[PDB]
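These notes concern the structure reproduced below.
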Amino acid sequence: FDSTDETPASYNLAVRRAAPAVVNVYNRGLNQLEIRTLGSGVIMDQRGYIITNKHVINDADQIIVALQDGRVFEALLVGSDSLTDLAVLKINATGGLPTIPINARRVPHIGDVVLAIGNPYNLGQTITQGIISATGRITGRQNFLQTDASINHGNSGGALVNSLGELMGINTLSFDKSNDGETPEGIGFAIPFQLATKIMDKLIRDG
Amino acid sequence: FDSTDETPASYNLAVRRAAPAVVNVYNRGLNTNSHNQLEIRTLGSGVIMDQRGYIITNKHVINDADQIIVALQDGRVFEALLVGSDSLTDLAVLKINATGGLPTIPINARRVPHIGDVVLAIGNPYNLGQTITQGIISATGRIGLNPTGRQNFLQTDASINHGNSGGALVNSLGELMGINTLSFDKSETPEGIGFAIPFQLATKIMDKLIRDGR
Amino acid sequence: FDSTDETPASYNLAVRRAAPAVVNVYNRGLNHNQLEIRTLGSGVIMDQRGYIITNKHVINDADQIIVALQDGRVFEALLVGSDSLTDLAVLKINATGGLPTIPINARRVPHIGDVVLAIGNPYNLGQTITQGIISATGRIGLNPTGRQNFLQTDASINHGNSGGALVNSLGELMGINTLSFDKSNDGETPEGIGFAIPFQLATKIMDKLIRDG
């Protein structure tokens, strides 16, 4: 057979659209100055506002944001919300920034293909693929999208997007509780994008 | 014109078709210590197979139950009766009595599962509530002797966890491929290796248990 | 609804095209006159002459290398050469009937997000197909792999997969599966992080081991 003109199944379109807006977040602390915790973040708009997780940036002497295009910025902590575990950062917007695609009218459905985008184990930006496993998941009263897109240490604060590259949520947690000394597989949680956007707005207002 | 109709890649169709028929199964035993109150000892999943209210699950999920509870995704909850079980295949059949119509799992008796088929695993891992995971059919059985000790397991890498047992593995059309039963969990932690009873064998065993109870 | 006429989404085409060329590799050793399996992995038949790519770690210190095809044929393989720098090894089998070979499209450029299937023999369960995507196609800066040209994938890779094939939805070879990531930060288990040698490099290193050693 000759598959030369056949086209490989791919979610590269979503990657080209969304990945440039997902950044590596470095929590640096005085050693000189070294990296304590690392995670990911999402550039939400041209103003330079970034969503990440609170646990990623906690007790940082200096927060660094690294874009996939090679630019590195010092980020300022705008605010954080312990109820939802989100935090907002702010970098220099001058020079133009890639932003995450957002479709405010898209309703996430169970079974939708999703890609997780982040920096696990500081390997560099990593794309993994799963589906929305459940919606409306939760002491705690939180609302999560559940996904089996592989999520690891470093993915926190990163993006979960669909095949169109639209933001579905912010990856936050990985289930690791074991009844029988066995390990959970493919159970991860993200803050739905609508909730995250709301929390970001409040935090920016400082209210 | 300003709002176009591009839609994300999705297996939601399979979910809408199959998921309503997959139930959360609760094995409950009475406790001598606290007022003879019923409490959960094991939990798993099950599949509603026909309108009469017959349900497939794993035998090890319902072993030694004082009370078996079945919860549907629409919010209905029923007490189920054990119709029978088969230890050779680890399958069990339950029966509920419902007034309204019951959702049933799509079954295409002529569909032949193929290695590489997209599948969804549907169940209630860790009692988080119904969960859908996605993988493919990794294998449709084995000719040679192997560590499973069996020759007819569907192997899949759709993530399966504690609580998924008794639940459904379906294709992208929502058609039943198998009943999720095992996970390879200890060796190095294995990843993406799970096993289901093929739907053909599960249907034959069910009919047998409904007819005889053995 | 009546789905009898609908077609299930499937990568079975890729499977039928690529899987027959992926073999089970057995590293046998003496421990008495009787030989025992010491290590097991996978391999990929690259051309009709019987040259097979595998991982060097799989075949190191072997007293006898055995290659099993999915069609039931079993051969003793000869170690043609190994390259420590890339952890690749080349084997050679001598066969009469004609051999299945892995599809290779030299002009295909792997892209991040591409659907891929890993094909190998994890835990000696038998040939296993798992599905993921290309998570990354190399690295620009220094990173924990120490290398700059790994394909990274979340297609589930397990012990026994090393030396096996990573192909796209068309059955075209993308890489040779080599590493899976198990380094934990604080007790957690890494999930869906695996690595493969890109097919272009694998081809080149094979050609050089064949003629030189």
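Note that chain A is numbered according to Swiss-Prot, with residues 37-67, 73-179, 184-252 shown in order.
Each residue, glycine too, has its Cβ placed from N, Cα and C.
Taken from Swiss-Prot as is:
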- A:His96: active site, charge relay system (ACT_SITE)
- A:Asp126: active site, charge relay system (ACT_SITE)
- A:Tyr162 to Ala: Loss of peptidase activity. Binds activator peptides (MUTAGEN)
- A:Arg178 to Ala: Causes substantial reduction of peptidase activity (MUTAGEN)
- A:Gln191 to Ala: Loss of peptidase activity (MUTAGEN)
- A:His198 to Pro: Partially bypasses the requirement for peptide activation, acts synergistically with mutations that disrupt contacts between the protease and PDZ domains and with an rseB disruption (MUTAGEN)
- A:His198 to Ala: Behaves like wild-type (MUTAGEN)
- A:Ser201: active site, charge relay system (ACT_SITE)
- A:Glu227 to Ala: Loss of peptidase activity (MUTAGEN)
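Of all Cβ atoms in the shown protein chains, 20 besides its own fall within 10 Å of the Cβ of A:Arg178 (mutagenesis position).
The recorded positions near A:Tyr162 (mutagenesis position), taking a 10 angstroms Cα-Cα threshold over the set A:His96, A:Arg178, A:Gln191, A:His198, A:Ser201, A:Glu227, are A:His198. Long-range Cβ proximity for A:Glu227 (mutagenesis position), meaning a same-chain Cβ under 8 A and a gap of 6 or more residues, is found for none. With 4 residues not built between them, A:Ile179 and A:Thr184 place their Cα atoms 9 angstrom from each other. Within 10 Å of the Cα of A:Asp126 (active site, charge relay system), the following recorded positions from the list A:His96, A:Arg178, A:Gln191, A:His198 place their own Cα: A:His96.
Considering only the recorded positions A:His96, A:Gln191, A:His198, A:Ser201, the residues lying within 10 A of A:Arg178 (mutagenesis position) on a C-alpha to C-alpha basis are A:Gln191. Counting Cβ atoms from all protein chains shown, A:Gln191 (mutagenesis position) has 27 others lying within 10 Å of its own Cβ. Unbuilt region (5 residues) between A:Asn67 and A:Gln73. Cα separation across the gap: 5 Å. Neighbours of A:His96 (active site, charge relay system) among the recorded positions A:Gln191, A:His198, A:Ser201, defined as a Cα within 10 Å of its Cα, are A:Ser201.
Contacts of A:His198 (mutagenesis position) defined by a Cβ separation under 8 A and a same-chain sequence distance of 6+ are given as A:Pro161, A:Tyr162, in order along the sequence.
Of A:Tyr162, A:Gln191, A:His198, A:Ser201, listed as recorded positions, those near chain B by the criterion of a Cβ under 8 Å from one of its Cβ atoms are A:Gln191. Residue environment of A:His96 (active site, charge relay system) contains 17 other Cβ atoms, counted within 10 Å of its Cβ in all protein chains.
Here A:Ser201 (active site, charge relay system) is positioned 14 angstrom away from A:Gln191 (mutagenesis position), judged by their C-alpha atoms. Among the recorded positions A:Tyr162, A:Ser201, A:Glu227, the ones with a Cβ under 8 Å from a Cβ of chain C are A:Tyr162. Most Cβ neighbours within 10 Å, among the recorded positions A:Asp126, A:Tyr162, A:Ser201: A:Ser201 holds that distinction in the structure as shown.
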